[PDB]
Amino acid sequence: XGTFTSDX
Amino acid sequence: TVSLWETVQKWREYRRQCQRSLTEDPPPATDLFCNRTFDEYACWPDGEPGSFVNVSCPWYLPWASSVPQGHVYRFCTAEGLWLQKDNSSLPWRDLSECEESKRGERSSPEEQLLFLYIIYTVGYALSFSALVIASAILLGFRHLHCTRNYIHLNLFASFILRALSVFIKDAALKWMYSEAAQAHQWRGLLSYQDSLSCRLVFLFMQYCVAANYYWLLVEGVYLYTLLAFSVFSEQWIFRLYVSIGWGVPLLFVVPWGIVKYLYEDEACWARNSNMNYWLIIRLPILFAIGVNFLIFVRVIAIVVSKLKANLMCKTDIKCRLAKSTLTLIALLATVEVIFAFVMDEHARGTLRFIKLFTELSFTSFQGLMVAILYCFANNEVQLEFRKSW
Ligand SMILES: *[C@@H]1O[C@H](CO)[C@@H](O[C@@H]2O[C@H](CO)[C@@H](O)[C@H](O)[C@H]2NC(C)=O)[C@H](O)[C@H]1NC(C)=O
Ligand SMILES: CCCCCCCCS[C@@H]1O[C@@H](CO)[C@@H](O)[C@@H](O)[C@H]1O
Ligand SMILES: CCCCCCCCS[C@@H]1O[C@H](CO)[C@@H](O)[C@H](O)[C@H]1O
Ligand SMILES: CCCCCCCCS[C@@H]1O[C@H](CO)[C@@H](O)[C@H](O)[C@H]1O
Ligand SMILES: *[C@@H]1O[C@H](CO)[C@@H](O)[C@@H](O)[C@H]1NC(C)=O
């Protein structure tokens, strides 16, 4: 969630 | 697909180089001139009075390359003031050759993350529903009011709050790419960035996530207390668990928000640089993951020691189910999570895609696995459900 948000 | 954050990075570099041109270009031949200016969309040079001034549409636009023949223009008026409408109170510009900027699709996230989005969204939807049903079942029956059932009820509330916070995150990020927030020369999205609502939702997500992992840790420690001690443990330990699973994630999540204003406040606490600040939240979460895994393996050793003589067909069933939970969480989850301390500092690629795939699908469906495991599949809940039906 927190990591995935970045590239998103 | 050029992402929002990458567009901001390029724009900032545009601004640096742009200000450098503003400083270094020589002054005009005569003082009859309107002043060069950066209006945050383009660097305008000085203009001859009564002439058109051209600059390429600024190259930081994700789609600037599709209209390279287009230019944006200003008029330096004959009075040596930039042309402005008595109305708009702001200087006139023509952006029309670059107007597809308002409605184009080039500013989109990488499609692979959209591939993961449907998966983890479905997993938190079914997990949210089944956890609502199971939490209603354990909460509703006075004959089922176990202490351990209250612990599992707290774990259900943690998974449910996690799915809700992830839903609000998906609504915010979905709005960030929406046509409304991505206005022509978008400004409403920047006004949303200044809002407390932009950052508070993501901090709330961080609390729901860290509280979920710490509640899984409370689940593992509680299993080890029930098995290694073989005791009917009391309320002081329960008061401790209530302080832990909601308390500790607050204890390391609050500093992440404090630093998140003190630095990277312009990031809306979504994208994050300075990897140590992201270790401020994930590192305790890695601690809860590894400790819960080690207590899991130790419980496996206890069951290996204590059931050594007995084998029944039910042991063939439930023991194989323990092989399922081990191969799902013990064999895989801790591998990706413990290596993840190195896997985000480097080693990106398709390996990063498989990592996000396994972790997202896992923690997304783990709430449904916990709902079916601690409630619907429990034998006493089945006989008690058949008692009335
Ligand atoms: C500045 O940019 C525009 C082209 O984008 C040029 O302005 C055109 O000039 C004619 C007169 O020669 C105007 O009647 C047109 O309205 C303009 N075009 C458009 C599409 O508006 C202008 O020549 C450029 N200036 C310089 C110095 O190159
Ligand atoms: C038409 C006859 C149908 C009768 C159904 C009886 C249920 C079998 S109990 C079986 O084993 C238990 C071990 O714990 C649990 O796992 C249960 O969920 C289940 O899997
Ligand atoms: C009719 C024409 C349809 C064209 C479809 C294009 C598919 C793009 S693949 C995708 O593009 C990303 C770029 O950002 C990469 O990061 C990924 O690794 C890669 O898998
Ligand atoms: C192994 C497949 C090779 C051919 C193309 C399909 C796979 C795309 S990899 C993809 O590229 C992104 C950046 O380009 C990274 O952000 C991602 O983490 C990574 O997963
Ligand atoms: C704009 O014009 C004024 C004259 O009043 C001059 O002093 C400069 O400030 C000029 N702008 C820049 C960047 O030099």
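Here chain B follows Swiss-Prot for its numbers: 29-417, in order, are the residues you see.
Method of determination (from the header): X-ray crystallography, 3.7 Å.
Each Cβ is built from the backbone N, Cα and C atoms, and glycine gets one as well.
These features come from Swiss-Prot:
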- B:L32 to A: No effect on stimulation of cAMP accumulation and on GLP-1 binding (MUTAGEN)
- B:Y69 to A: Abolishes stimulation of cAMP accumulation in response to GLP-1 (MUTAGEN)
- B:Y88 to A: Abolishes stimulation of cAMP accumulation in response to GLP-1 (MUTAGEN)
- B:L89 to A: Abolishes stimulation of cAMP accumulation in response to GLP-1 (MUTAGEN)
- B:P90 to A: Strongly decreased stimulation of cAMP accumulation in response to GLP-1 (MUTAGEN)
- B:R121 to A: Strongly decreased stimulation of cAMP accumulation in response to GLP-1 (MUTAGEN)
- B:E127 to A: No effect on stimulation of cAMP accumulation in response to GLP-1 (MUTAGEN)
- B:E128 to A: Slightly decreases stimulation of cAMP accumulation in response to GLP-1 (MUTAGEN)
- B:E128 to Q: No effect on stimulation of cAMP accumulation in response to GLP-1 (MUTAGEN)
- B:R176 to Q: Decreases sensitivity to GLP-1 (MUTAGEN)
- B:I317 to C: Causes the formation of an artifactual disulfide bond that abolishes signaling in response to GLP-1 binding; when associated with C-361 (MUTAGEN)
- B:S352 to A: Abolishes inhibition by negative allosteric modulators (MUTAGEN)
- B:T355 to A: Abolishes inhibition by the negative allosteric modulators NNC0640 and PF-06372222, but does not abolish inhibition by MK-0893 (MUTAGEN)
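Shown on the structure are the features that Swiss-Prot records.
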| residue | record | Cβ contacts under 8 Å, 6 or more apart |
| --- | --- | --- |
| B:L32 | mutagenesis position | B:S135, B:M204, B:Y205 |
| B:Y69 | mutagenesis position | B:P86, B:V100, B:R121, B:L123, B:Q213 |
| B:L89 | mutagenesis position | B:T35, B:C126, B:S129 |
| B:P90 | mutagenesis position | B:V30, B:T35, B:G132, B:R134, B:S135 |
| B:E127 | mutagenesis position | B:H212 |
| B:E128 | mutagenesis position | B:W91, B:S94, B:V95 |
| B:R176 | mutagenesis position | B:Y250, B:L254 |
| B:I317 | mutagenesis position | B:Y241, B:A361, B:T362, B:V365, B:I366 |
| B:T355 | mutagenesis position | none |
Cα-to-Cα gap, B:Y88 (mutagenesis position) vs B:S352 (mutagenesis position), nearest whole Å: 50
Sparsest-packed among the mutagenesis positions, when each Cβ's other Cβ atoms within 10 Å are tallied, from B:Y88, B:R121, B:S352: B:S352
